[PDB]
Amino acid sequence: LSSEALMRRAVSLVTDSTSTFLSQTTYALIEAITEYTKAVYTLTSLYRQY
Amino acid sequence: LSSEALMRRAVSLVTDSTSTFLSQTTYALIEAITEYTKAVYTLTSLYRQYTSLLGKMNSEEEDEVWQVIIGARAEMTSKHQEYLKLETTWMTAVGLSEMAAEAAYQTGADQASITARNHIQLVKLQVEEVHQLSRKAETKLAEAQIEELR
Amino acid sequence: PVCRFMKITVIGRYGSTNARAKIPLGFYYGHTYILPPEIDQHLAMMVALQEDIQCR
């Protein structure tokens, strides 16, 4: 709408794009931490089996 | 424990907010379809006056309508400066909706996957339907041109 | 005019809807002599200040 509202909408577009990127990065981080933990657990389980 | 209750009240607040938002967007969609139809009709009416009514009136009104064409073209460009951002915000909305569909398919939430797929489909239908009214008017203009030429 | 308190008023534009903007304060010129310690002792410190600033 107004100049401040136009700035709000522009930063809304920019932050929606960067939030798409941020959601991708955060989901990748969560999956990476899950793989972290599951690889450690699998190694410990193999050691326990041995 | 289970975070089911946490999700429950979080999405209860979310659903109240989005029900208010759905009523507000019904009103805003009435407003937006009205404004979009008005803008398209203004464009086509100024085109019709540019093409159909040259030379019938006297010289003073000729100069008057020429200055009207110039000033109205400038003002229409100024007003249409808002529509360029609509395309980009629909681009980012479509991208975010496709991402949401993919992420919900990946996580496996059937309700969220259906919500995101219907979200992309519904925003596509809404934007394509306002653009479809616009392009129906444009097609009518082109048909009137080809019938007027021949 | 012998002024001591100063006030500024602004008038907006009918075609302007902006909320925040910057307006310059400007410049104000005025001496401190009023007559229809203004007696010749007013020169006593002005001359000393002028001499000091001349040395600087």
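The numbering of chain B matches Swiss-Prot: 68-217, in order.
Heads up, header says this was done by electron microscopy, 3.0 Å.
Heads up, the Cβ atoms here are built off N, Cα and C, so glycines get one too.
As written in Swiss-Prot, here are the features:
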type    : residues       : note
MUTAGEN : B:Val81 to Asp : Monomeric. Impairs interaction with BIRC6. Impairs ability to inhibit BIRC6 caspase ubiquitination
**Q.** Count of other CB atoms lying within 10 Å of the CB belonging to B:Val81 (mutagenesis position)
**A.** 12
Q: Check B:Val81 (mutagenesis position) against DSSP and tell me helix, strand or coil, would you?
A: helix
